[PDB]
Amino acid sequence: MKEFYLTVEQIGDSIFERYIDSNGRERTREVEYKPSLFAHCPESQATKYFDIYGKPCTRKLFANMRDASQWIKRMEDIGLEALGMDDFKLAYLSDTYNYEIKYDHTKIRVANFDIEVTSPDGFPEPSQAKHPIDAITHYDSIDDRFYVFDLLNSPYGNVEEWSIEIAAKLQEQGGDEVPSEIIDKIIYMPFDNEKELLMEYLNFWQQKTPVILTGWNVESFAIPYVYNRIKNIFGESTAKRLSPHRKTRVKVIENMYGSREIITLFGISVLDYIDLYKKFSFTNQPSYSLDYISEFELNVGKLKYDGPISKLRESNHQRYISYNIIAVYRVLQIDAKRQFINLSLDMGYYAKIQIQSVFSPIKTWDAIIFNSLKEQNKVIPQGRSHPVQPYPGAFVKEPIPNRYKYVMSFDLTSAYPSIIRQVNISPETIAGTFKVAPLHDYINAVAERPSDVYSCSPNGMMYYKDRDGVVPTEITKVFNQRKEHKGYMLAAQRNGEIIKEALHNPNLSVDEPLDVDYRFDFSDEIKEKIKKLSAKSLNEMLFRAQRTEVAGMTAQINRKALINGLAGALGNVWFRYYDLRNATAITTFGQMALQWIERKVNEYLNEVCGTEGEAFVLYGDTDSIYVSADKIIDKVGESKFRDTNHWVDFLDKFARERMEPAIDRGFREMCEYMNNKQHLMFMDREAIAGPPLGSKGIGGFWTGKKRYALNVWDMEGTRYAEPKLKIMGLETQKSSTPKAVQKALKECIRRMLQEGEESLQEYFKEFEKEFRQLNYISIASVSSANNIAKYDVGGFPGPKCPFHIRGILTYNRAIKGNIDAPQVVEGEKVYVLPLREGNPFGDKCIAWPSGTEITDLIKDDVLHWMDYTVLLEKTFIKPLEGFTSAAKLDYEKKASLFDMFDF
DNA sequence: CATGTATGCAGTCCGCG
DNA sequence: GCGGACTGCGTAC
Ligand SMILES: [Ca+2]
Ligand SMILES: [Ca+2]
Ligand SMILES: [Ca+2]
Ligand SMILES: [Ca+2]
Ligand SMILES: [Ca+2]
């Protein structure tokens, strides 16, 4: 097999590399790496090395990495560019793996772990590690085993061995419901003292050294706690055995009352699953507890136990260990669904970076571009210092706030990357400039053609048409991957709807789910077989289709994020290729493109409808247009349609056969106007939206920029079995909006869009009458706890203190002296509730860590003093008032002359 | 060490015979 | 008490 790296580190003048050899064996080596850097040289000097602007360079070969870094400083002092890759491990990887990396994940040791620590005096601080580690579960991907380390004897209590028999039993039978599919994979190791537990864990660690280290909050809790606990008991060099190269770095971040630390373990790649989740999931959660996320991702119930966690080991050691095991497994389950570890490996090896550098799009792109240029013996430019400077972004149309009955939307495929490729925007493709006219002159096609030789953007930049740029070249490669995966995702989505349609008429029979590849549209023969399947088989197939869709979403959305990230990086001062000429060439082109095509669509639709001067495009944002299709439907007459699907079909066909070609002609003309390298402005239909035929539904509404709702029947070619709401920006989509309020607001929207005003009014009345009966957590607001200390003036709110921070301070006073109540952690999220005047907390609101019940001591008072009136008004009524006034209808029946009568 | 800008709403402060 | 500056937060791209 071809060799591939596992980890790489620079330690002084050595590169330390863990890798897989040609036989598939894990090996480690130390290499006294001799790096090269480059200096500009005279033309008369023959060389095979050129910088990106074709200027000759001489190679400087250094005897070591320190000599290389010292030369960099001398060059800076002299005032001359020091060219080449200054991150030497990237150079090392590029030299060592001078080919496309094909990696085998089954050879990569991925470790998932979690520890337990009983603490009778508050949260167990990792930097202090003053309490015994009393459980570790460590899952090893190569063994496929859960190694469980259980402390029987502790100063906080002596307990009996954990029982796997009881663990496997249902909870309803007093067991723990440890999932049956992992029971046989548990290797249980009880210990009579912590020292033996820890020494054995380290010995185990040495035999099975993680390459990828993950788990839930491992970076901020488990890793630093294990490190510091070992340090305190055995000494720092024992703790260093956690690094295969015996080198660590301690980062002491100043939390101020108290403090915490992050440990860097050289030769391990730590990918804390919480960080993977936040970067790759594109959700924004009100809570990041593992229980909350697991419930959200997997629909498994919260792990229940009685009393505080500090008393769980002594009262119920059986459950304590089981829950430690299950927590480790839950992360694996989330990953089996989301596939973020796979994504990370994919991207890391593609870029040739340390795997943990997938968190940094700038590092990822620096590596990709470096490797690409190095292949052509080209020499990368030195990174330079730049002041931060704001620059212009996208255009967003101001919508007239209203209900909009029929709407069709269109947007550009991968807009900014497509612009990069169309215009050929790269650091080395800049050809010069032209004199800009006002943007509106380009939009209206009245400005002078910028160039008839070069490819242009209305920001004034010109690029070579007849040569490749590394940015376009490399961005295209990742786009093409993105496109492949999005294809798989949409096919799985379409396939899911076929199964949903078939579930209407299930067969009474005993059968099997069909062995199909969900990444591809079902053939007619498969469709026929599906129409004869039972409910059971259909539901399993639907589960599989949706898992395939999710896997496709992960793969495509994060490749989309990476290429969009390159466009953004050009405007980040730390990017080697930072250049506001290139950043604004993209955004200014996007502004022109949107407004150009708005003009063209208004022109086309006026012509085909036989009118003049009517505004068809009601809204747009960055690269999208929203077309009111009322006149299209009215031209044929609503009466002609058999059902909703009939008009949906009609608009679908109208968009594809009439509008899209007109849009394409419009953009081709724009491409010719800017004399661009390649026409790539592909604006495909997104949504077809409207009310159900014959209903009083309003179809859709806008309240303003970035705030709207649509009743969608077809999305990017997926014809839904049931209409689906597309809601953007409204409170239903915000993690700060109480959960039960998101639900009620969405139902209010659904009723508005599908049923009409009377239906809405009926629901509002019910919700207002039942509001006070909702669980307090379901109606609490959510906020992020930032700069708490800033506004903390002797436990009381300072000036300009935000509402949620005031809530936190109220909480800190209420829990004072009590050692057992959970602390609000800086940066994390809190539930927030308003409080009626005269309450025993002495302020207008209270806040507590999200995803939890509020501590028992004050729960009763909070419940008694919650201000329901304020809560209903602020979270529910006020937003609903915004929706309804925009849509020109009422959530409460207005008084009228008819009130004089008895109906 | 190191993706971007555009943008609405809820909050505090402050003015207001 | 209401509404205009000014800003934090969360979101749409
Ligand atoms: Ca735990
Ligand atoms: Ca788009
Ligand atoms: Ca059937
Ligand atoms: Ca878009
Ligand atoms: Ca599309």
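Structure determined by X-ray crystallography, 2.0 Å.
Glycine is no exception: its Cβ is also placed from the backbone N, Cα and C atoms.
Among the features that Swiss-Prot reports, Mg(2+) 4 binding site is placed at A:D411, A:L412, A:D623. Annotation source Swiss-Prot lists Mg(2+) 3 binding site at A:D411, A:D623, citing experimental evidence. Looking at Swiss-Prot, the entry for mutagenesis of A:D621 to A says: Drastic decrease in the efficiency of incorporation of dGMP. Quoted from Swiss-Prot, the note on mutagenesis experiment A:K706 to A is: Almost complete loss of polymerase activity. The mutagenesis experiment A:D714 to A is recorded by Swiss-Prot, whose note states: Complete loss of viral replication.
Shown on the structure are the features that Swiss-Prot records.
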residue : record                : Cβ neighbours (10 Å)
A:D411  : Mg(2+) 4 binding site : 20
A:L412  : Mg(2+) 4 binding site : 23
A:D621  : mutagenesis position  : 18
A:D623  : Mg(2+) 4 binding site : 23
A:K706  : mutagenesis position  : 13
A:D714  : mutagenesis position  : 22
Neighbouring recorded positions, C-alpha within 10 angstroms of A:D621 (mutagenesis position) - of A:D411, A:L412, A:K706, A:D714: A:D411, A:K706
Proximal residue to A:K706 (mutagenesis position) among recorded positions A:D411, A:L412, A:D714 (C-alpha distance): A:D411
Recorded positions whose CB lies under 6 angstroms from ligand 2, from A:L412, A:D621, A:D623, A:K706, A:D714: A:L412, A:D623
A:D714 (mutagenesis position) and A:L412 (Mg(2+) 4 binding site), Cα-Cα, nearest whole angstrom: 17
Alpha-carbon distance [A:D714 (mutagenesis position); A:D411 (Mg(2+) 4 binding site)] in Å: 15
Three-state secondary structure, which DSSP defines for A:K706 (mutagenesis position): coil
Candidates near ligand 4 among the binding-site residues A:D411, A:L412, A:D623, judged by a Cβ under 6 angstroms: A:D411, A:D623
Distance, A:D623 (Mg(2+) 4 binding site) to A:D714 (mutagenesis position) (CA atoms, angstrom): 20
Near-site residues: Mg(2+) 4, ref A:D411, A:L412, A:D623, CB cutoff 8 A to centroid: A:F410, A:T413, A:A415, A:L594, A:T622, A:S624, A:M683
